[PDB]
Amino acid sequence: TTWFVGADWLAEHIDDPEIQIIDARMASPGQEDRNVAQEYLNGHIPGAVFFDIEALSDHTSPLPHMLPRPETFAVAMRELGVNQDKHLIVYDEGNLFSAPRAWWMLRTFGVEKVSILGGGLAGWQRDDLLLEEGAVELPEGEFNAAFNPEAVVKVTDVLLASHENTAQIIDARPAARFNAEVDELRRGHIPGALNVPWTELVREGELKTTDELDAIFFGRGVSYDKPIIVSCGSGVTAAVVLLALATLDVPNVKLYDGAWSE
């Protein structure tokens, strides 16, 4: 199974009404030197509305990029004019750093069909398709509160897993960050956590090949025999490991949104 779509196809459907494009680009933290929103205005796919993962996080939380309430989301999604019942196509810069997160929230919050644009934006320009400028203003889109609990685990449920190694806990952070201590656990990671740098599943704006993934996981100490939980640390890359496993058809993979009440 593949969750991506090529530019060639997206272009041949740029006008298709059952489709809607979502620009999910965003800066990596430690880069408040960027203005992702602006960039969007300066250039973006035609029809794409800005999905600001940053301004969609629960700000109440001490921890970053926390999932928002199902209603706070439904508001945002409605102003932003996104329609919960169309086939959504998500995309980011081309680094596949945040499209997975966006894709995941949209499904976690009730959108049945959601795909990611292969190669993201950079792949789009490479195919020499033009951009569109300025803010997009569509009407309010149909989108009411919905939520799929089976997508997330609690701090509690992760406590068990980690305790009796009943579920494998994966860390998407990059090696160099897995053992330092610059985020807030053992050496910065959950006890028993297996490190799987998301970057190793990415090949220019999209996931490697089934086999390439199958191998990366195997050589990282991951079996498909017990369940997998992926925790969020690098802020948002976690979703990439999720997507990569979903592509391998692994079932019930859950995202550990971080340690916060409820």
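Per Swiss-Prot, chain A residues shown: 3-186, 191-268, in order.
The way this entry was determined, per its header, is X-ray crystallography, 2.8 Å.
Each Cβ is built from the backbone N, Cα and C atoms, and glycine gets one as well.
The active site, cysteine persulfide intermediate feature in Swiss-Prot is assigned to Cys238. Cβ neighbour count for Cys238 (active site, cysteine persulfide intermediate) (all protein chains, 10 Å cutoff from its Cβ): 23.
Under DSSP, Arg179 (substrate binding site) is assigned to a helix (H, G or I) in the three-state scheme. Marked as substrate binding site by Swiss-Prot: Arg179.
Residues in the domain 'Rhodanese 1' (17-135) partition by DSSP class (helix H, G, I; strand E, B; coil) as 38 helix, 18 strand, 63 coil. The domain 'Rhodanese 1' annotation in Swiss-Prot covers 17-135.
Listed in sequence order, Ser30, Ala174, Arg175, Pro176, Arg179, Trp204 are the same-chain residues six or more apart from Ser240 (mutagenesis position) with CB atoms under 8 A from its CB. DSSP gives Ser240 (mutagenesis position) a coil state; it is part of no helix or strand. Experimental mutagenesis is annotated in Swiss-Prot for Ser240 to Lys, with the remark: Decrease in 3-mercaptopyruvate cyanide sulfurtransferase activity; increased affinity for thiosulfate.
Record note (Swiss-Prot), mutagenesis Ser240 to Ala: Decrease in 3-mercaptopyruvate cyanide sulfurtransferase activity; abolition of thiosulfate binding. The unchanged residue is displayed.
For the gap of 4 residues left open between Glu186 and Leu191, the distance from one Cα atom to the other is 10 Å.
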